[PDB]
Amino acid sequence: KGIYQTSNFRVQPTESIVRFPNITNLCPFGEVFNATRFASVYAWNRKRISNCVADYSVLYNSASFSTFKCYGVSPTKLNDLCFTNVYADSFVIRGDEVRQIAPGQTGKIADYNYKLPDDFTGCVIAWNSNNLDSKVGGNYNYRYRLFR
Amino acid sequence: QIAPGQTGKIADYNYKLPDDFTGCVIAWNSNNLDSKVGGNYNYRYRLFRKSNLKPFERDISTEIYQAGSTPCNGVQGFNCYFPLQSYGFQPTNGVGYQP
Amino acid sequence: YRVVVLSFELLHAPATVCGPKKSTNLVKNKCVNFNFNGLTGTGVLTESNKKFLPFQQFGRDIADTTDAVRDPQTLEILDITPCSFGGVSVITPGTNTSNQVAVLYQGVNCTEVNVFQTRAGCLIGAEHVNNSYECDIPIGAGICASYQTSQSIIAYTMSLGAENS
Amino acid sequence: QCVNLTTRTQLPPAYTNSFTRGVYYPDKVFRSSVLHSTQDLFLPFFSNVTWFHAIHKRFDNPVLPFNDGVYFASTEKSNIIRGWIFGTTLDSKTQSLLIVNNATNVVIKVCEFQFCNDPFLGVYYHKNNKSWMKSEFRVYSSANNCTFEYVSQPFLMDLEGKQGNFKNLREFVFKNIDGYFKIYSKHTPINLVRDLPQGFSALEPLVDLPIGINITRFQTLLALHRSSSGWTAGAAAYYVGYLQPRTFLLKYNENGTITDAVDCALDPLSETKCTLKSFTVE
Amino acid sequence: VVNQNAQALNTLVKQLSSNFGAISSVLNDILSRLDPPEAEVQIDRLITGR
């Protein structure tokens, strides 16, 4: 006969709460590919993107790209990874020339124009410009280096 | 990648030992036998999986791994890959690629 | 085909560009596990009258334990109250007398759960009697329990003895 | 670029005493009605600081070592302080940092900079139409290989000269920890003659730069004017100090602000306070 | 009696922030970084000291 403490009761959490700041003040990645004119394969511009937040789900789920592929990193894992420097290359190349863009590739455009190192961790994006760049009579503004 | 606490394409997909596992791991070079011409398809493995496999478990499900929203319908395609894969075996492979 | 090549390079310099955020709904006056920025824990979120410095997001007590936090998105002062916890006390007579049992909680009102409340906490399985008798089973806050009269466990105020003038 | 000021005169680095200066909020932790003890790089109380000034026959823009951290205090009228130069070799051979205020935005960049022997900014033709607009840039000749850029929000800075007591006071703290530059700022008006006034002020966070470079030396940018070796300087005084790993007792009030600080090592009295973790010695 | 109890309670609580040889005093931090077999080594130091 008496009072005995058999245990200590503890209330468990019902649900988990999540709170963070806004997504505001991003880098306009959409404007990179949205730019009216792009540099030539030899003239390709290099843009330095830093100090912002990047949302890659809009580019993958927009269905606005002809071909999308990555090397060394999966597209779903980019959202959970923080990068110090992001360089977005811009240029125009032939359709059959897109296959030469990759780590340790060959060909005219790869060796004499633009090449990807074997350790390149980035991604590739391309879409058909025939509705913009190509015009009646031909457009010679975009050139390339044939010999080196 | 086969050992208590170790992770990788083996421990996380097909074959996993528990962290408390007590046993002996033995290995030897069969390259002079198992390697046949360009490859041996009798030994396969699960390349892709949607979650992590627990230790002391064997999952024979061949269901197509679907990373996207498009239904795979049991065939390869965009964001659809066949998880079961075969180890390439050749007599000329390097010590890292030898069976 | 217009091609955009993104070069991902991780150098010794600090990292800035990161993926998107979530910022789910907020809940208050309930036990939940909350994670704010790089801080995690379990407690009850309640808005208080305290005012944090605009440049100080998180607070701490003398024990270095944060009692309140500021919403990383909205500007508010939310006090962090730990979830209800306490010891489980079982007041029952000896096996020879009866098997009746009365559960008692310490430092908490009646939540989980003849449900009565006392100064020591929630007391279930007992009856409150105004007549004060000699103490039998000590509880607390000047309250004792005993098994009496069709008999059950009752909760009465501990008596100091008969009055003598 | 390679030209040096003619009016600039060399002088010995006279020293002065600081009272409580060098106290700042260590972190973002909020605390009230408690007494906290922490160790970090601080300016000891009753220590000796350096005495520099700028005027139309002595002008001081010396080089000083950054070491782990430093404390800066300057009394301003026209806001003659234009910024600071941070770098290891102070040349294009490495990456140097420049914190500058153009009167519109705060420009902060990390590039390969061409170093000038005596960088400054001149301002010409005040007279009527008071002007006070930047013209010549002697900070750097050229820049490239930029890994960082930052620009603050637009603002209007008043560069007009004033007379009498100094109406502006800027006390900053510069340090580098784990490749993170920390800047703490405080601005309050004072009535001062020379040296430093006796009082207490708590500095607040301004910006955080994850640049992650080593700075062994620094300079103090100043503005010159004349009605490029013949420019003149206005009357001003600024100070520099060296931070040391000292422990202070920061007394938090009900609102959360620091009421006063106590250095654990000053005299045998203060040591008793950190021993008891209280400001009342029985 | 009140001061002696306050020092004992305040002391007992402040020891939770101590590392006790562990990498960090927070339990979820060690579990969220080291592998299961490596974490137990560090968690034991906290349990031992605490």
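Throughout, chain D uses Swiss-Prot numbering, with the displayed residues spanning 14-69, 77-247, 255-309 in order.
Heads up, header says this was done by electron microscopy, 4.0 Å.
Backbone N, Cα and C atoms are what each Cβ position is placed from, and that goes for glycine too.
A natural variant is reported in Swiss-Prot for this position, D:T19 to R, and the note states: In strain: Delta/B.1.617.2, Omicron/BA.2, Omicron/BA.2.12.1, Omicron/BA.2.75, Omicron/BA.4, Omicron/BA.5. For D:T19 (variant position), the count of additional Cβ atoms within 10 Å of its Cβ stands at 10 [all protein chains shown].
A coil conformation is recorded for D:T19 (variant position) in the three-state DSSP classification, outside any helix or strand. Listed in Swiss-Prot is the natural variant D:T19 to I, annotated as follows: In strain: Omicron/BQ.1.1, Omicron/XBB.1.5, Omicron/EG.5.1.
Recorded in Swiss-Prot as a natural variant, D:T20 to N carries the remark: In strain: Gamma/P.1.
According to Swiss-Prot, the naturally occurring change D:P26 to S is described as follows: In strain: Gamma/P.1. Around D:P26 (variant position), the same-chain residues six or more apart in sequence whose CB sits under 8 Å from its CB are D:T63, D:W64, D:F65, D:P82, listed in sequence order.
Within the same chain, the residues at least 6 positions away from D:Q52 (variant position) whose Cβ sits under 8 Å from its Cβ are D:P272, D:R273, D:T274, listed in sequence order. Look at D:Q52 (variant position): DSSP puts it in a strand. Among the sequence features in Swiss-Prot, the natural variant D:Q52 to H is noted as follows: In strain: Omicron/EG.5.1.
A 10 Å cutoff on Cβ-Cβ distances gives D:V83 (variant position) a total of 10 other Cβ atoms nearby, all chains included. Quoted from Swiss-Prot, the note on natural variant D:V83 to A is: In strain: Omicron/XBB.1.5, Omicron/EG.5.1.
Long-range Cβ proximity for D:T95 (variant position), meaning a same-chain Cβ under 8 A and a gap of 6 or more residues, is found for D:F186, D:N188, D:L189, D:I210, D:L212, D:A263, D:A264, D:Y265. Per Swiss-Prot, natural variant D:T95 to I is noted as: In strain: Iota/B.1.526, Mu/B.1.621, B.1.1.318, Omicron/BA.1.
Long-range Cβ contacts of D:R102 (variant position) within its own chain (separation 6+, distance under 8 Å): D:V120, D:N121, D:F140, D:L141, D:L241, D:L242, D:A243. Annotation note: D:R102 (variant position) sits in a strand segment as assigned by DSSP. Quoting Swiss-Prot on the natural variant D:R102 to I: In strain: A23.1.
Applying an 8 A CB threshold to same-chain residues 6+ apart, the list for D:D138 (variant position) reads D:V16, D:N17, D:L18, D:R21, D:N81, D:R158. Among the natural variants in Swiss-Prot, D:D138 to Y has the note: In strain: Gamma/P.1. The residue drawn here is the original one.
Within the same chain, the residues at least 6 positions away from D:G142 (variant position) whose Cβ sits under 8 Å from its Cβ are D:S155, D:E156, D:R158, D:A243, D:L244, D:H245, D:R246, D:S255, D:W258, listed in sequence order. Following the DSSP three-state reduction, the secondary structure of D:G142 (variant position) is strand. What Swiss-Prot notes for the natural variant D:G142 to D is this: In strain: Kappa/B.1.617.1, Omicron/BA.2, Omicron/BA.2.12.1, Omicron/BA.2.75, Omicron/BA.4, Omicron/BA.5, Omicron/BQ.1.1, Omicron/XBB.1.5, Omicron/EG.5.1.
In this structure, D:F157 (variant position) is part of a beta strand by DSSP. There are 14 other CB atoms within 10 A of the CB of D:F157 (variant position), with all protein chains counted. While the structure shown retains the original residue, Swiss-Prot records the natural variant D:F157 to L with this note: In strain: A23.1, Omicron/BA.2.75.
Mutagenesis annotation in Swiss-Prot: D:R190 to K, described as Partial loss of biliverdin affinity; the structure shown retains the original residue. According to DSSP, D:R190 (mutagenesis position) sits within a strand segment. Summarising the environment of D:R190 (mutagenesis position), the number of other Cβ atoms within 10 Å of its Cβ, over all protein chains shown, is 16.
According to Swiss-Prot, the natural variant D:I210 to V carries this note: In strain: Omicron/BA.2.75. D:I210 (variant position) is surrounded by 14 other CB atoms, counting those within 10 A of its CB over all protein chains shown.
In Swiss-Prot, a mutagenesis experiment is listed as D:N234 to Q, annotated with the note Increased resistance to neutralizing antibodies. DSSP classifies D:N234 (mutagenesis position) as coil under the three-state reduction.
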Study note, to complete from the structure: D:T19 (variant position) sits from D:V83 (variant position) (Cα to Cα, rounded, in Å) at a distance of 18
Practice item. Compute the C-alpha separation of D:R190 (mutagenesis position) from D:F157 (variant position), stating it in Å without decimals. Key: 23
Practice item. Between the Cα atoms of D:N234 (mutagenesis position) and D:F157 (variant position), find the distance and write it as a whole number of Å. Key: 25
Check your understanding: In sequence order, which same-chain residues at least six apart have a C-beta under 8 angstroms from D:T20 (variant position)?
Key -> D:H69, D:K77, D:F79, D:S256, D:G257, D:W258, D:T259, D:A260
**Study point:** Distance, D:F157 (variant position) to D:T19 (variant position) (CA atoms, angstrom)
**Key:** 18
Review point. Taking the Cβ of D:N234 (mutagenesis position) as centre, how many other Cβ atoms lie within 10 Å?
Key: 12
